[PDB]
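Here's the structure, in structure tokens; my notes come after.
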Amino acid sequence: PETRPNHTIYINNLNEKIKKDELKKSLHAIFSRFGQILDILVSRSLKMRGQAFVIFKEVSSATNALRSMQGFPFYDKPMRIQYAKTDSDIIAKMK
RNA sequence: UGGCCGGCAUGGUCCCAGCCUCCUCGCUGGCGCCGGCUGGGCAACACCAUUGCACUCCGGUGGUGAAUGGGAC
Ligand SMILES: [Tl+]
Ligand SMILES: [Tl+]
Ligand SMILES: [Tl+]
Ligand SMILES: [Tl+]
Ligand SMILES: [Tl+]
Ligand SMILES: [Tl+]
Ligand SMILES: [Tl+]
Ligand SMILES: [Tl+]
Ligand SMILES: [Tl+]
Ligand SMILES: [Tl+]
Ligand SMILES: [Tl+]
Ligand SMILES: [Tl+]
Ligand SMILES: [Tl+]
Ligand SMILES: [Tl+]
Ligand SMILES: [Tl+]
């Protein structure tokens, strides 16, 4: 089941009461120190709420963020992080 | 009234204050009573359901089944 290292970390178990614009800003606030972030994808649709895709420019940053913030209390909930299953289009359009 | 009708009650017109609200939050909006038909949208708010791997926004339901007094002519 486990996923292979990726530029994009998949975060779930996020407080679903937070508006999209705010959630993105807040995630950037804590994850930006791990390395440049190309984009953060969030959607509030039934299928996608409580989840987010932080897209790092370098896999090292994403690996660092995954281990360093695993289970970090965010909006009162323990963030759960993994590597996304596949690359984000932004990553493909480059690499 | 979001949009529409019926029954009842109710002298007029302003002024101040408080309060109300999913569909022109406010002073050239509304704030007696009862009942009935019905459009839009989940945008905010609430609730229900959801732990879900995306890169095309995109689950559902609910609210107006609302809000008072005083003052001047
Ligand atoms: Tl109405
Ligand atoms: Tl009427
Ligand atoms: Tl009167
Ligand atoms: Tl008033
Ligand atoms: Tl209103
Ligand atoms: Tl008003
Ligand atoms: Tl008014
Ligand atoms: Tl009104
Ligand atoms: Tl009615
Ligand atoms: Tl009525
Ligand atoms: Tl309706
Ligand atoms: Tl939409
Ligand atoms: Tl669709
Ligand atoms: Tl909804
Ligand atoms: Tl009065």
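Note that chain A is numbered according to Swiss-Prot, with residues 4-98 shown in order.
Per the header: X-ray crystallography, 2.4 Å.
Every residue gets a Cβ built from N, Cα and C, even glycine.
For the published mutagenesis A:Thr11 to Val, Swiss-Prot gives the following note: Abolishes RNA binding. Quoted from Swiss-Prot, the note on the mutagenesis of A:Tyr13 to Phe is: Substantially reduces RNA binding. The note that Swiss-Prot attaches to the published mutagenesis A:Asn15 to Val is: Abolishes RNA binding. Experimental mutagenesis is annotated in Swiss-Prot for A:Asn16 to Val, with the remark: Substantially reduces RNA binding. Where Swiss-Prot documents A:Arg52 to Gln as a mutagenesis experiment, the accompanying text is: Abolishes RNA binding.
Taking each Cβ in turn and tallying the other Cβ atoms within 10 Å, the top scorer among the mutagenesis positions A:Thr11, A:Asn15, A:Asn16 is A:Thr11. In the three-state DSSP scheme, A:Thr11 (mutagenesis position) is classed as strand. Between the CA atoms of A:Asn15 (mutagenesis position) and A:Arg52 (mutagenesis position) there is a gap of 9 Å, rounded to the nearest whole number. Within 10 Å of the C-beta of A:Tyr13 (mutagenesis position) we count 19 further C-beta atoms, all protein chains included. With respect to their backbone Cα atoms, A:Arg52 (mutagenesis position) and A:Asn16 (mutagenesis position) stand 9 Å from each other.
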